[PDB]
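My questions all concern the structure below.
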Amino acid sequence: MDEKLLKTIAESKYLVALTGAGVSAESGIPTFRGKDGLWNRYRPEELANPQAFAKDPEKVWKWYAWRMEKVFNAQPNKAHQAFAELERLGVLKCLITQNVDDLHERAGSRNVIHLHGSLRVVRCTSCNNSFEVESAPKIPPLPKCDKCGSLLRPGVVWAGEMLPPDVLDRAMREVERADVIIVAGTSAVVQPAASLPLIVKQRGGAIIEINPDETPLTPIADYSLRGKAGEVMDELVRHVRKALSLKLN
Ligand SMILES: Nc1ncnc2c1ncn2[C@@H]1O[C@H](COP(=O)(O)OP(=O)(O)OC[C@H]2O[C@H](O)[C@H](O)[C@@H]2O)[C@@H](O)[C@H]1O
Ligand SMILES: [Zn+2]
């Protein structure tokens, strides 16, 4: 947290961010990997997989209904608020997230790309129909599509499935125009999300990583703040706002 870092952010021409589950940990939502990580307890192959869903839809839906209620009842934390503020200040141009929660939106973020879908979305397994929910469904019974005759599924992307072409393309266009990218709360192992910060770097841009742990991205991160996103982003945006207020215009 030096003056060079604050300058890099405050004077950026097109700053973007890539966030992961770590930015929602301080809202009481568990991460997937690391301490208390969901994948250290549960098995992805049995809960977040198309095969697992076809094998036991009730088991998968009960788990997601639980995840949904938790997220819908959680509140955005200081990290979410900071990203929203950085956007309000006109510094953050776009926020790309791997999170399926809607905490960035509830904090006020306007330009958000959801690479892996959203828990607010439910879609049909057969026909092209999807919609958003206000609260979690009760399981059983299994959610069915009213349009046709098939089951509904959470509108998130599971391992092995393809991200919507337009979603990845939009995210790529954003990082291709960015000179600075803040990468917060992500383990940097899941693709293609993990490759996005590399585009910024290969283009001569700067990477600012915020994570209490080192990741595969750390070696190339211009700055890597070993702390919690809530504390780090709050202080960061506070300093950035002060810097911007001093600008002669
Ligand atoms: N308070 C915190 N502030 C910032 N980072 C934190 C915090 N607490 C934990 N982290 C960091 O968050 C990271 C979370 O890593 P993951 O649990 O793997 O979450 P993510 O990178 O978003 O996962 C990628 C994707 O895989 C999943 O399967 C899922 O589909 C998900 O979207 C970890 O590196 C961890 O150290
Ligand atoms: Zn249908």
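Indices start at 1 and increase along the chain as displayed.
Header entry for method reads X-ray crystallography, 1.5 Å.
Yeah, the Cβs are placed from backbone N, Cα and C, and that goes for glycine too.
Below, the features straight out of Swiss-Prot:
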- 20-39, 98-101, 185-187, 211-213, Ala229: NAD(+) binding site (BINDING)
- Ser24 to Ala: Reduces activity 6-fold. Reduces affinity for NAD 10-fold (MUTAGEN)
- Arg33 to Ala: Reduces activity by 20% (MUTAGEN)
- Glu45 to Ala: No effect (MUTAGEN)
- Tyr64, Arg67: substrate binding site (BINDING)
- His80 to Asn: Slightly reduces affinity for NAD (MUTAGEN)
- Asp101 to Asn: Reduces activity 80-fold. Reduces affinity for NAD 10-fold (MUTAGEN)
- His116 to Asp or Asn: Reduces activity 30-fold (MUTAGEN)
- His116: active site, proton acceptor (ACT_SITE)
- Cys124, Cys127, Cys145, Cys148: Zn(2+) binding site (BINDING)
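Context for these features, please: burial, neighbours, distances.
Look at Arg33 (mutagenesis position): DSSP puts it in coil. Cβ neighbour count for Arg33 (mutagenesis position) (all protein chains, 10 Å cutoff from its Cβ): 17.
Under DSSP, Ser24 (mutagenesis position) is assigned to a helix (H, G or I) in the three-state scheme.
DSSP assigns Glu45 (mutagenesis position) to a helix. Long-range neighbours of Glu45 (mutagenesis position) (same chain, six or more residues apart, CB within less than 8 Å of its CB): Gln51, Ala52.
Cβ-based neighbour count (10 Å, all protein chains) for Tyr64 (substrate binding site) stands at 23.
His80 (mutagenesis position) carries a helical DSSP state (H, G or I). Listed in sequence order, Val23, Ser24, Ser27, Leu103, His104, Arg106, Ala107, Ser109 are the same-chain residues at least 6 apart in sequence whose CB falls under 8 Å from the CB of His80 (mutagenesis position).
Cβ contacts within 10 Å of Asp101 (mutagenesis position), excluding its own Cβ and spanning all protein chains shown: 25.
Following the DSSP three-state reduction, the secondary structure of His116 (mutagenesis position) is coil.
Proximity of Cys148 (Zn(2+) binding site) to non-local residues of its own chain (separation of 6 or more, Cβ distance below 8 Å) is seen for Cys124, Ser126, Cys127, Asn129, given in sequence order.
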Which chain neighbours of the Zn(2+) site, leaving out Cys124, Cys127, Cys145, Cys148, have a Cβ atom within 8 Å of the mean position of the site's Cβ atoms?
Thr125, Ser126, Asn128, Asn129, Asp146, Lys147, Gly149, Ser150, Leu152
For the binding-site residues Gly20, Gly28, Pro212, which one has its C-beta crowded by the most other C-beta atoms within 10 angstroms?
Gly20
Could you check which of the recorded positions (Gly20, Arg33, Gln98, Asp101, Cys145) sits closest to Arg67 (substrate binding site), going Cα to Cα?
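Nearest listed residue in space: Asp101.
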